[PDB]
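Trainee: Below is a structure I'd like to ask you about.
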2 protein chains.
Amino acid sequence: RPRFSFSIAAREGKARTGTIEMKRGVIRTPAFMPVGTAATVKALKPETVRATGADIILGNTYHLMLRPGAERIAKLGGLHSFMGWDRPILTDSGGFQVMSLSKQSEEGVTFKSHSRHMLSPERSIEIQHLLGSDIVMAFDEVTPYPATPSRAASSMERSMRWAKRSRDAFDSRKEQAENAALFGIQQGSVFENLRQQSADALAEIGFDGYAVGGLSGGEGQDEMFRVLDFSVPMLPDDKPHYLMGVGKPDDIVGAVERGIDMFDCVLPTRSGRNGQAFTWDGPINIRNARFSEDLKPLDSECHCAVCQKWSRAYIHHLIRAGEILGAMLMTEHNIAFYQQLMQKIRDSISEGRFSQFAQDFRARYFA
Amino acid sequence: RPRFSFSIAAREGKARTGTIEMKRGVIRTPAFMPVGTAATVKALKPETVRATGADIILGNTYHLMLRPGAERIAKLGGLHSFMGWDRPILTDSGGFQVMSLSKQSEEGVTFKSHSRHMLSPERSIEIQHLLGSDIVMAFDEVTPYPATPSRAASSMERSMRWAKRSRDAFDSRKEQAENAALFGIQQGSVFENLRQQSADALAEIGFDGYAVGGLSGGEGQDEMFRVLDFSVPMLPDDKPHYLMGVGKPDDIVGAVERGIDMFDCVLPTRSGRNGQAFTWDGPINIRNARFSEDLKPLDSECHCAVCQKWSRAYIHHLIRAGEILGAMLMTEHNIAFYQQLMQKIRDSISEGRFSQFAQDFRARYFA
Ligand SMILES: [Zn+2]
Ligand SMILES: [Zn+2]
């Protein structure tokens, strides 16, 4: 396989289905990436993550650089070997979690662990190298929501300067440039002209893929969709489009309708341990008393191992009791659900019936 | 298969190896039973528990009757169906956890949930029926350690009265009597004559197996072994001998040397989630800094899936980070370790080299 190849096999309106080929394997698009925070997809063995259909996982650079540490992971053979996942890994740059969980300047950011630490385009790319990441995210500056036009512009500008620095850091490391891919991130808040300026700048630098950054931050789905409506067509058509941190099933469906090829989100894992299970008739909270003697599976059609073997009543009990197996089963189911969602999307695009799928999906999910 | 058949295939001194055949499957003896507290072996799917080599698990009646409730489990199809374990299950009577976790009389005990509840020989046996238990423990009275001779005697007497009541409750329920087995429990603290009186009384009532109750309560291994020395030969030779709540590896080895065929204990599960891993060179606490860059498996010889795929360094990280996968891997390893211990014991008895095994095991484990 090549370092990186993205091919589109089929289209319907703005939606695309296809594949990204990388050395560690093929990624089917549109793709959903389970989140590995600190070198683990919570409550699942890597074999289980794969069994659900995941082709790629995400790793959180901020968490890894704190614990167990980037240099340490490299000493130990890199993230894939350390955690037992041998397929592609996308790493974020660490910058988001800096702002939400942890001194800012043109050089980068210093911060204290939730221990003093530093990140910058250079160090970020370096850390992702040390981890052995297959898909490297450029380091950008977070743009809060809402942001004024002035501040959105200043920050987008900085982020494009940081994108160039990311590109150069990445390219100067031969091992990294030969074996990994680099994605740039579009900024500009909700403003069309800034989104265009950002797209243009990223395209001129040139990346293997392009993320739409800065959304799912409080603006709500209508605004997110309106921004996607004009922002995604600005990106190069022949490269992957990644919508960072977007994961409700209806968000995913609408985002694919607007040209997005890749997603990540902690909802299936997070929501799973907390009691929320996804179903084709909408989410359920398994802790509800209504499930205490319900012998049905979490979902009536789901092909996952959990739905083949255990009842709502049992999982209800486990989660009420705070048992680890409850978290394990809920998580496996929810990630499997998401992968079946992605498969149905891929198939429907390939068959030119994605519009009808989106309709059918919503009528039932929000019934 | 029959309701219950115990056959001894080989002997060495007081040690025995053989099999218990029951409707739900064969149990290899000497046997170690992973503890399913509230209808789950903590952090493991039943398929994983089986993969480690377990033939039978234990269920805690006290916990189940509190949550999710005995009647509820019966409504739902019984414990095996509810939790996804289709091999034999031994249930305790609930009485121990009453005294350690929750009004006492000749009738039984009432207590408040850690909701007011009640247990007695009759209700205990009934609850174990509702759960669908394959091996039913008679309901007895706990004898604290230390106990005076007078109190040890009074309580042992009560427990033998309760043993008769257990036997009669069990036999009066045709479904239970035809499909399950009933074990009696020997009491008498550390006193030989009371242990003899108890053995005699149990044998006269007649049970499918006989537990040595009242040990591993603070007396320490030397005293436990001294009591086993005279107490186990008092039990019928042709039925299983169960030592309740005994689980350190050296305790198990010495107990088998004295005639015990069955064990349960929460150490491998409990100790696992807390960081303790069993090895043939002795336990280790994986949280220790010494393991942060150790690429070796938990144990150099262990055949378990954990030791084939992950390093000490990774598990170290997971447990330090409070990740659920750390608990999963530690537990799978420790239960697998215990099952390999039981296998080595079985094989060595079958080959007439158990004495040498016990020697070799100790010299290395306590090196
Ligand atoms: Zn499912
Ligand atoms: Zn192992």
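In chain A, numbers come from Swiss-Prot; the residues present are 11-112, 116-127, 131-383, in order.
Structure method, as recorded: X-ray crystallography, 1.6 Å.
Every residue, even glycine, has its Cβ placed from backbone N, Cα and C.
Look at Swiss-Prot and you will find A:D102 tagged as active site, proton acceptor, backed by sequence analysis. Under the heading of mutagenesis, Swiss-Prot lists A:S103 to A and annotates it as follows: Strongly reduces activity. For the mutagenesis experiment A:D156 to A, the note given by Swiss-Prot reads: Abolishes catalytic activity. Here the residue is the original one, while Swiss-Prot reports the published mutagenesis A:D280 to N with the comment Abolishes catalytic activity. Residues or ranges marked as active site, nucleophile by Swiss-Prot on the basis of sequence analysis: A:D280. Residues annotated as Zn(2+) binding site in Swiss-Prot: A:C318, A:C320, A:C323, A:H349.
Please situate the listed features within the shown structure.
Mentor: A:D102 (active site, proton acceptor) carries neither a helix nor a strand DSSP state and counts as coil.
Summarising the environment of A:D156 (mutagenesis position), the number of other Cβ atoms within 10 Å of its Cβ, over all protein chains shown, is 28.
The C-beta environment of A:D280 (mutagenesis position), restricted to residues of the same chain at least 6 apart in sequence and closer than 8 Å, consists of A:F42, A:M43, A:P44, A:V45, A:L68, A:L100, A:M260, A:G261, A:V262, A:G263.
Within 10 Å of the C-beta of A:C323 (Zn(2+) binding site) we count 23 further C-beta atoms, all protein chains included.
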Trainee: With the Cβ under 6 Å from ligand 1 as the test, give me the qualifying entries from the recorded positions A:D102, A:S103, A:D156, A:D280, A:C318.
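Mentor: Going through A:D102, A:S103, A:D156, A:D280, A:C318 in sequence order, those close to ligand 1 turn out to be A:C318.
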Trainee: Measuring CB to CB from A:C318 (Zn(2+) binding site), give everything in the same chain under 8 Å that is also at least six residues away in sequence.
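Mentor: Listed in sequence order: A:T295, A:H349, A:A352, A:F353, A:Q356.
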Trainee: Quick one: give me the count of other CB atoms within 10 A of the CB of A:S103 (mutagenesis position).
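Mentor: Taking every protein chain into account, the count is 27.
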Trainee: I need the CA-to-CA distance for A:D102 (active site, proton acceptor) versus A:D156 (mutagenesis position), whole Å please.
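Mentor: Cα to Cα, A:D102 (active site, proton acceptor) and A:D156 (mutagenesis position) are separated by 10 Å.
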Trainee: Using Cα-Cα distances with a 10 Å cut-off, which of the recorded positions A:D156, A:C320, A:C323 are near A:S103 (mutagenesis position)?
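Mentor: Those close enough are A:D156.
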Trainee: What's the straight-line C-alpha distance in angstrom from A:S112 to A:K116, 3 residues unmodelled between?
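Mentor: Cα separation at the break: 11 Å.
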Trainee: Provide the three-state secondary structure of A:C320 (Zn(2+) binding site) computed with DSSP.
Mentor: coil
Trainee: Identify all same-chain residues not among A:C318, A:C320, A:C323, A:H349 whose C-beta atom falls within 8 angstroms of the centroid of the Zn(2+) site's C-beta atoms; report them in sequence order.
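Mentor: For the Zn(2+) site the neighbour list reads A:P313, A:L314, A:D315, A:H319, A:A321, A:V322, A:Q324, A:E348, A:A352, A:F353.
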